[PDB]
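Visitor: I'd like to ask some things about the structure below.
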Amino acid sequence: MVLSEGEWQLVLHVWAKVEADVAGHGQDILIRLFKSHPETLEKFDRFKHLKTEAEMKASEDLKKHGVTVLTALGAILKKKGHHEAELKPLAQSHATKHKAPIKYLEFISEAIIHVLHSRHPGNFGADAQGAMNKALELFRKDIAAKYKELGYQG
Ligand code: HEM
């Protein structure tokens, strides 16, 4: 698929606001994922012991991982579709080591959209949400194709 320039501008305009507080957004997104879809927590040996939202919010480790996650995603989005090199090591680790199914990438996608909608209503109207959804769908499609080349699931 291909996004237009005007779609990429909508994506990077809201992402510029996210980047004012990467750690806070990273925490909100992972906590949303883990509360919405508790099954995903089981993939993280590092975090699986966390019982409550309160425990998640107080974890320095979870916050650090949120920063890692959003920094990797932010680098991919700023490539505006030209992200083949950034995607390769990410696909390899998530297919072979972490075993992160496409369905769980859908779930974190939903979590990202929820948090941007909650925190940035003025810059995340319907057209901006549509552009962010397309960017994330593009990401998932390209990662699924690499999963296939690497010998993991769809
Ligand atoms: C926007 C989607 C995601 C991005 C950009 C992302 C990014 C990253 C990065 C950069 C790392 C560290 C380096 C590496 O191991 O590749 C990592 C590790 C990891 N990811 Fe993801 N990830 C995403 C989605 C997921 C999902 C949905 C799952 C599983 C439900 C997952 C499970 C893991 C695990 C288990 C680790 C290792 C954590 C640890 O023990 O240090 N990832 N991810």
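Sequential numbering from 1, following the chain as shown.
This deposition comes from X-ray crystallography, 1.7 Å.
Even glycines carry a Cβ here, placed using N, Cα and C.
Per Swiss-Prot, the features are:
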type	residues	note
BINDING	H65	nitrite binding site
BINDING	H65	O2 binding site
BINDING	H94	heme b binding site
VARIANT	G122 to A	In metmyoglobin
Visitor: Whole-number answer please: how many Å between the C-alpha atoms of the residue listed as 'nitrite binding site' and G122 (variant position)?
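Guide: Cα to Cα, the residue listed as 'nitrite binding site' and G122 (variant position) are separated by 28 Å.
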Visitor: Which state, by DSSP, holds the residue listed as 'nitrite binding site': helix, strand or coil?
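Guide: Its secondary structure by DSSP: helix.
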Visitor: Give me the CA-CA distance between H94 (heme b binding site) and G122 (variant position), in Å, as a whole number.
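Guide: Distance (Cα to Cα, whole Å): 34 Å.
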Visitor: Tell me the coarse DSSP state (helix, strand, coil) of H94 (heme b binding site).
Guide: helix
Visitor: For the binding-site residues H65, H94, work out the Cβ neighbour count at 10 Å and name the residue with the minimum.
Guide: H65
Visitor: Just counting, how many other CB atoms are there within 10 A of the CB of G122 (variant position)?
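Guide: Summing over all protein chains shown, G122 (variant position) has 8 other Cβ atoms within 10 Å.
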